Amino acid sequence: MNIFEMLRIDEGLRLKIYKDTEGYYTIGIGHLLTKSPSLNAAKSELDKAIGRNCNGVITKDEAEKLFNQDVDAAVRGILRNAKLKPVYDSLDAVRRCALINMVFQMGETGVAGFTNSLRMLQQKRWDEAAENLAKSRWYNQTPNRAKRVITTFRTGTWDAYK
Ligand SMILES: [Cl-]
Ligand SMILES: [Cl-]
């Protein structure tokens, strides 16, 4: 298992514009286009992102290109983040993937707010951090996925995904 496979499982693949769980225009593998209610805004955003006249649809290759870009952006964001970098450096490989997953989903900024969970991951207090993470909107809105990421943190294995 690896991050890509991991996220592929959590986000799915869709070649046509679609709305996320929060109602936002998205495409490919979890690629948020816009928070705006307009499909046009979304459509515009999309074309700008592919570099072509898409019409709300993309190819698989296009979806993967975007995905590669996003994961890379995420790793770089964490490494660049004063609050995230240390947590990250402090972790093992599997758990690192779990932090990347959250960041991909909620942004550096949203993850950075899990001040408490973070301190706990840093101290290697697995069960405690798991419970703390569970006390969140995140958990309450996307429980299954949340649970998958959380187990990953608690155990350090890919069991949740197998
Ligand atoms: Cl809560
Ligand atoms: Cl879910």
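Looks like X-ray crystallography, 2.1 Å, at least that's what the header says.
Yeah, the Cβs are placed from backbone N, Cα and C, and that goes for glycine too.
If you look up Swiss-Prot, you'll see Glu11 (among others) marked as active site, proton donor/acceptor, on the strength of experimental evidence. With a 10 A radius on its CB, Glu11 (mutagenesis position) counts 20 other CB atoms from all the protein chains.
Here Swiss-Prot flags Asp20 (among others) as active site, proton donor/acceptor, drawing on experimental evidence. Within the same chain, residues at least 6 positions away in sequence whose Cβ sits under 8 Å from that of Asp20 (active site, proton donor/acceptor) are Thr26, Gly30, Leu32.
Following the DSSP three-state reduction, the secondary structure of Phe104 (substrate binding site) is helix. Non-local neighbourhood of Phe104 (substrate binding site): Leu7, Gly30, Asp70, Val71, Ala74, each in the same chain, at least six residues away, with C-beta under 8 Å from its C-beta. Per Swiss-Prot, the feature substrate binding site maps to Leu32, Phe104, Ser117, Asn132.
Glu11 (mutagenesis position) falls within a helix when secondary structure is assigned with DSSP. Per Swiss-Prot, mutagenesis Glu11 to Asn is noted as: Loss of 84% of enzymatic activity.
Mutagenesis annotation in Swiss-Prot: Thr26 to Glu, described as Complete loss of activity at neutral pH; covalently bound substrate; the structure shown retains the original residue. Counted within 10 Å of its Cβ, the other Cβ atoms near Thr26 (mutagenesis position) come to 21, all protein chains included.
Listed in Swiss-Prot is the mutagenesis experiment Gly30 to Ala, annotated as follows: Almost complete loss of enzymatic activity. Counting every protein chain shown, the number of other Cβ atoms lying within 10 Å of the Cβ of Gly30 (mutagenesis position) is 21.
According to Swiss-Prot, the mutagenesis experiment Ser117 to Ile carries the annotation: 500-fold decrease in enzymatic activity. In this view, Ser117 (mutagenesis position) is surrounded by 23 other Cβ atoms within 10 Å of its Cβ, with every protein chain counted.
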Integer Å distance between the CA atoms belonging to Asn132 (substrate binding site) and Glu11 (mutagenesis position): 24
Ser117 (mutagenesis position) and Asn132 (substrate binding site), Cα-Cα, nearest whole angstrom: 6
Greatest inter-residue Cα distance in Å for the substrate-binding set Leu32, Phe104, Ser117, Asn132: 27
